[PDB]
Amino acid sequence: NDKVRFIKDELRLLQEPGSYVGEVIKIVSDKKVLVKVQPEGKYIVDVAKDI
Amino acid sequence: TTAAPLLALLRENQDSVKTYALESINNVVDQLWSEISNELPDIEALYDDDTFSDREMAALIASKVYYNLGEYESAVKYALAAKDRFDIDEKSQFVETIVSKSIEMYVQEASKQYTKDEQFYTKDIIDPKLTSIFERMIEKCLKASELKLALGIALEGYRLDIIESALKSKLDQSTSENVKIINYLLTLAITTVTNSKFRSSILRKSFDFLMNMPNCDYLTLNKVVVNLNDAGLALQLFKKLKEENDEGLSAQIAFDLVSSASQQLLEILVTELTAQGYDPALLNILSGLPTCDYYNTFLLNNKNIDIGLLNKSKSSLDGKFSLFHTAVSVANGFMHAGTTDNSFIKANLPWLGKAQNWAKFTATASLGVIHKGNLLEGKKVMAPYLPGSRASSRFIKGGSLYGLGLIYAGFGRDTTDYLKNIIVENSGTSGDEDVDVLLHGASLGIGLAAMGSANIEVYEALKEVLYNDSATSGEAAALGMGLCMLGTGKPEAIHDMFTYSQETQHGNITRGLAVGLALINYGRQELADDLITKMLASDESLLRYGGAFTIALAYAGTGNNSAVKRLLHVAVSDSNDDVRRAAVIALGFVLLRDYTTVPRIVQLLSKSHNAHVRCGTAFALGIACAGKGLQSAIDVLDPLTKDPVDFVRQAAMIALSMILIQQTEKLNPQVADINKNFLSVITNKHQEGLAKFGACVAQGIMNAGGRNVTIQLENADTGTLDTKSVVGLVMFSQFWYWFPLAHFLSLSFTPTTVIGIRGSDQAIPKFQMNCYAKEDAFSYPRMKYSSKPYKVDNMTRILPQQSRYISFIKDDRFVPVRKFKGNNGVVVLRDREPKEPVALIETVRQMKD
Amino acid sequence: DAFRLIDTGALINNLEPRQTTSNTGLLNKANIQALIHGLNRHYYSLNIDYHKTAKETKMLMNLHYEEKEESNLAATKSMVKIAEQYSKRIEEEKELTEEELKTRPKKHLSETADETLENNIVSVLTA
Amino acid sequence: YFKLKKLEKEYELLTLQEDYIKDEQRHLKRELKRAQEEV
């Protein structure tokens, strides 16, 4: 049943915009990491609360 | 050692040789049984011989042939032919077995022959050889002085001869232990005996057992009558209590039969006792008029509810998103139920202006739940909303007619002629929009007023309403006729409502008739199988919806193993989401016998797919376990709270509201986190529309009546179900189609209090009661262990866990009769030496009469 | 999804139509779900339901002696290749068996064997 | 005698749970074939 429920609930995950790809350069004390995307430019984002 | 030499002497002709060779086999058995099986035809040949008189010993050995091979079918037959050769007092492995095997054959053959005739035990239909061995174990249990196995073995054997002989022989005087054994006979006739015919036969015999003894419990007398539902034996109770009338006897039977008796049972007690004479002061108590008046003062003065709870929830949303105007009246009617407080409606003017026709239809109908309990001012307070006075809309008059039946439900004999005359005048003239609105309202009010009534004129008045081909007023006529068909109902009404449902092109009328068919058969059990089969065989979507509720009401209370099996196959094979959820919610009505095993089935069905099913399984703990509650039911409904699906959260919050009624610290610690989540949904503005609807309903059910009332389908006195509470919950269990169906929940409100009555003046005294429940341990929420005692006067809030230690004080000269049975409710008191009145509590009846 | 115009008669200016509220939600995309009860005139959400009968159910059930002859057509041409059909399946299972020996797979071996089991039962049905 | 009849009622509860799981799990196979093809 859980296999059936996970497949029917995949539509919510398929509609998710997804994620980009980047590389870490440097960090600060504000928990803001510098991520360099290869096709795009650079973006300073916030690390996850679990990490 | 071989059996050949001993069995070779049976082929000759002699008197001594046949005897010596036969007795040698009876001595050595466990060694020689190998070769005896092959010689069995030679042993059984002498049994048919008339000149052979040793067949008693021969059949005894022949019985051991199949007994050593594992076949007990033929071992019992040949063992009975031994007669005196088979010793009962031997107590060997062979004796203690075959006798025990004969008991199993006695039960299987009795149940199969019980349907044909109930006298089989007297006649020769049953094997008399199995009866003689059955009565030997009865006398054996008498020597050990055990009445449980003596009276318990005759229940599954379907015999009334042993029960009458064994019980009457053990009666001594004193009589305190004899009533308890008879009380166990009724309890064992419910769970063990699933047949209604044999259960009613024991109730007829158990009533005469207590009448033969001069000292018998009067509460057990009504316990048998209500279970049997026979008004003939109830008349003998009042005749016995006529010349024997006491302050604590004739008054106790009057209030205990108010909620125990059905609508037809109350009509006979009033009519029969009228010609033979009756106490003029006790007239209204049989009908139940003062019963609702006694709790009007209790709810008004002791009301603990705060006005800020309904103010913060209502002011949170207004105007746009008008689907929330219904949830305002749902939480308003519950908290103010019985308190007759209209100040909240007139407090906020803009809330009345933003309400539309369907919103004002609910707001006008909210007066029926709030003002319920007062039958004199019911039509006086709602008079401007009643028809005859020009209003701004036709739906306002319809809301008053629906709220009219809320107060007068079951008492509507006074309002019957008012509502019926409107329907008759509107039966010949219809089809207009404004006319159908007045007819839709009157059909809802007459349903509760005529609820339980067998009157045909009421059913015929609402029968022609559906024939106008108008679905505006047709939705009310379908649900109105169902309340009149409760209990036995009309047999011709089954085929008429079922055939017309298939020929009806209206959506609301078709779904309404399916619910009405379930209200026709109540407690029929196997007698309703004719309608259940026809409804489940149809391919329609709405017809299969009401088929699940028919099994729920007919099998309600004590159920059958085949009833749940039918409900499981309908919620699986069928692809309709509305039919699947209807079968899983119907499981709560058949499990009402035991609330402990309810979550065992729910936890398996709560993890399935099709969230519509997970909603119906959520109320399965709210239909059954709401009367008591269990900590295991919270863990089942825990994952349903975090489900992001909108309509699932409504099923989780409402189900937890009924189980947590009157719960606080040192009782159910989980109520703190759950009750705060009800206000968190209202506080959070990011929730959807359906998410906030269940939050306002959950907070209103917990706080309903200032937390002075509880939702319970049954309490244990007689052992039956309340007609107003069980049927009223069926409509409350369905919120899906028409939003404010929660107004039917008011009939199921059970207040928990101890109200003493002085039998001398038939008034309410005031004195403190001794109890071990203290606020430091057992307390109630405001705005386990027992050590120190506590004292409180009459008309006070008492938890169901606090009602066990309640004890009256005799220093004020009040003699209790019922004392404490472990629950709340009115307990009639007595007076030792009447001189002058001590104290009196002024109720609402003093200002009226 | 459907979108109904306004014939009123239950409505006039602003009222609450559409009883029997259950089953699915709003969905749509953006602007239609923005205003539902406020402006119901030119657009509001709806639901879709389909009605069937007992006779209409078997009308689409005709997909499964005409089909009896067509069932033997697959086994008719297979009798020529019956030696080459089972040979290609056994030799395929031999290569899949050596795959598990070099592991120290099961899905590719199970799916290949499942197709061979059904083909052997159908051949027995011809007898 | 009271606990003796409770054992027979326990077998009825285990029978209802046994007949439901066998009917539901075999019904999941029809729903699994649909759920996999629809997604």
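Numbering of chain C is taken from Swiss-Prot, so the residues present carry the numbers 154-217, 230-269, 276-298, in order.
Looking at the header, which is where the method is noted, we find electron microscopy, 3.8 Å.
Each Cβ is built from the backbone N, Cα and C atoms, and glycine gets one as well.
Quoting Swiss-Prot on the natural variant C:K208 to Q: In strain: NRRL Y-53. Quoting Swiss-Prot on the natural variant C:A239 to T: In strain: NRRL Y-53. Quoted from Swiss-Prot, the note on natural variant C:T262 to S is: In strain: NRRL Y-53.
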Cα separation, C:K208 (variant position) to C:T262 (variant position) (Å, whole number): 52
Whole-number Å value for how far C:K208 (variant position) lies from C:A239 (variant position) (Cα to Cα): 33
Assigned element (helix, strand, coil) containing C:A239 (variant position), judged by DSSP: helix
For C:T262 (variant position), the number of other Cβ atoms found within 10 Å of its own Cβ: 10
Candidates C:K208, C:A239: member of the variant positions with the richest Cβ shell (10 Å): C:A239
